[PDB]
Amino acid sequence: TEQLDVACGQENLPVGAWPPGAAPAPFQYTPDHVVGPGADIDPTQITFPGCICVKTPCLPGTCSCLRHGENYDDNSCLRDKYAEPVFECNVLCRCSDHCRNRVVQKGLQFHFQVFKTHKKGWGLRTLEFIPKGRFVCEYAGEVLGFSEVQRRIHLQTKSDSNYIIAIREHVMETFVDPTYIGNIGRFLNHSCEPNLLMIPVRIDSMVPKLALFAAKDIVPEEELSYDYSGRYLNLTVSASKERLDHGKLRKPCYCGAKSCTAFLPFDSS
Ligand SMILES: Nc1ncnc2c1ncn2[C@@H]1O[C@H](CSCC[C@H](N)C(=O)O)[C@@H](O)[C@H]1O
Ligand SMILES: [Zn+2]
Ligand SMILES: [Zn+2]
Ligand SMILES: [Zn+2]
Ligand SMILES: [Zn+2]
């Protein structure tokens, strides 16, 4: 039995695996964050009451979800010292599901493929063109507390892929770990010159979605990457987004970028 869809039917579109007859190490798929040990906020619970727009579209000035201008353009592309927080209209907003401020919530819109890279283990690539600015995928998994993070990191062995990420927004802190239960974003490799940008996007919950948007046009078969240090295009003091690992060895980076630093920029413990 060859597993056709790495996402197990749980996303809008299947995600294939390559090469034929090869599959990544098993994990439990989830399209969305789930509660993990130490989480104090259930990421599935509604926290935000939404906007009051019902008679006319949600627009800046009148939509309490759009207090910092439109997040997205009409093609659903992300527009664009302190960073403006992004809120989508949510399950409680009475605007229609066509509202231009509903984008991450709509889910995957491209066909991706988990594939064996030359030196980085499995990665994720697109099988189709993705326009600059378009939502690509979340990085979703168990939402953990700080001590649980510490507990898991300290067990990371030498060949372990490291997946926990720490999001700090200035402090709101969110730890997401798709190691055991996670979505397809867990397969994104790091690049020193990546093609995705991660933005914390709030929808129903105070626990943000870690939404990756295309930072440039991405062509078919192009591998999808983001910066594990979270520095790429991160030009405010407001939001650090750091992948964590254990141990003092600096792991080599094989991203191939001209500005490669030669090391994978985990925050080590
Ligand atoms: N630019 C890069 N250079 C070398 N290894 C990388 C890399 N980006 C990601 N990795 C590898 O991928 C791990 C992060 S999880 C990313 C998916 C992973 N390659 C997998 O097969 O499941 C890293 O710990 C490292 O093993
Ligand atoms: Zn509104
Ligand atoms: Zn709204
Ligand atoms: Zn709306
Ligand atoms: Zn690199």
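Residues displayed in chain A correspond, in order, to Swiss-Prot positions 25-104, 110-199, 205-303.
So how was this one determined? The header says X-ray crystallography, 1.6 Å.
From the backbone N, Cα and C atoms, a Cβ is placed for every residue, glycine too.
For reference, Swiss-Prot has these:
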BINDING   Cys75, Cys89, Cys118, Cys122  Zn(2+) 2 binding site
BINDING   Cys82, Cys118, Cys124, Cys128  Zn(2+) 3 binding site
BINDING   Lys149, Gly150, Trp151, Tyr192, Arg220, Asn223, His224  S-adenosyl-L-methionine binding site
MUTAGEN   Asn223 to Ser  Reduces activity in double-strand break repair
BINDING   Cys226, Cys287, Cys289, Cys294  Zn(2+) 4 binding site
MUTAGEN   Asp261 to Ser  Reduces activity in double-strand break repair
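Where Swiss-Prot records a feature, it is marked here on the structure.
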| residue | record | DSSP class |
| --- | --- | --- |
| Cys75 | Zn(2+) 2 binding site | coil |
| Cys124 | Zn(2+) 3 binding site | coil |
| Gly150 | S-adenosyl-L-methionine binding site | coil |
| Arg220 | S-adenosyl-L-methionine binding site | helix |
| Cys226 | Zn(2+) 4 binding site | coil |
| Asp261 | mutagenesis position | coil |
| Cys287 | Zn(2+) 4 binding site | coil |
| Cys294 | Zn(2+) 4 binding site | coil |
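With the fewest other Cβ atoms inside 10 Å of its Cβ, the least crowded of the binding-site residues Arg220, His224 in this structure is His224. A break of 5 residues separates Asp104 from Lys110 in the model, with a C-alpha distance of 14 angstrom spanning it. Flanking an unmodelled run of 5 residues are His199 and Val205, whose Cα atoms lie 5 Å from one another. By the rule that a residue counts when its Cβ sits under 6 Å from some atom of ligand 2, the binding-site residues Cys82, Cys89, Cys124, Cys289 yield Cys82, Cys89, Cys124.
Here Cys226 (Zn(2+) 4 binding site) is positioned 14 angstrom away from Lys149 (S-adenosyl-L-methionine binding site), judged by their C-alpha atoms. For the pair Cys124 (Zn(2+) 3 binding site) and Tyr192 (S-adenosyl-L-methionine binding site), the C-alpha distance works out to 36 angstrom. According to DSSP, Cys118 (Zn(2+) 2 binding site) sits in a coil region rather than a helix or strand. If you compare Cα positions, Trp151 (S-adenosyl-L-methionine binding site) sits closest to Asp261 out of the recorded positions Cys118, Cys122, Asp261. Among the binding-site residues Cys122, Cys226, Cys287, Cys294, residues whose Cβ is positioned under 6 Å from ligand 5 are identified as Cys226, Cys287, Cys294. Contact annotation for recorded positions (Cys75, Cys122, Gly150, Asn223, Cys294) versus ligand 3: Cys75, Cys122, each with CB under 6 Å from a ligand atom. Only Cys128, of the binding-site residues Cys128, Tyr192, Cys294, place a Cβ under 6 Å from an atom of ligand 4. Cα to Cα, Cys226 (Zn(2+) 4 binding site) and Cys75 (Zn(2+) 2 binding site) are separated by 38 Å.
The recorded positions near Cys82 (Zn(2+) 3 binding site), taking a 10 angstroms Cα-Cα threshold over the set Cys75, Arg220, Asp261, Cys287, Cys289, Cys294, are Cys75.
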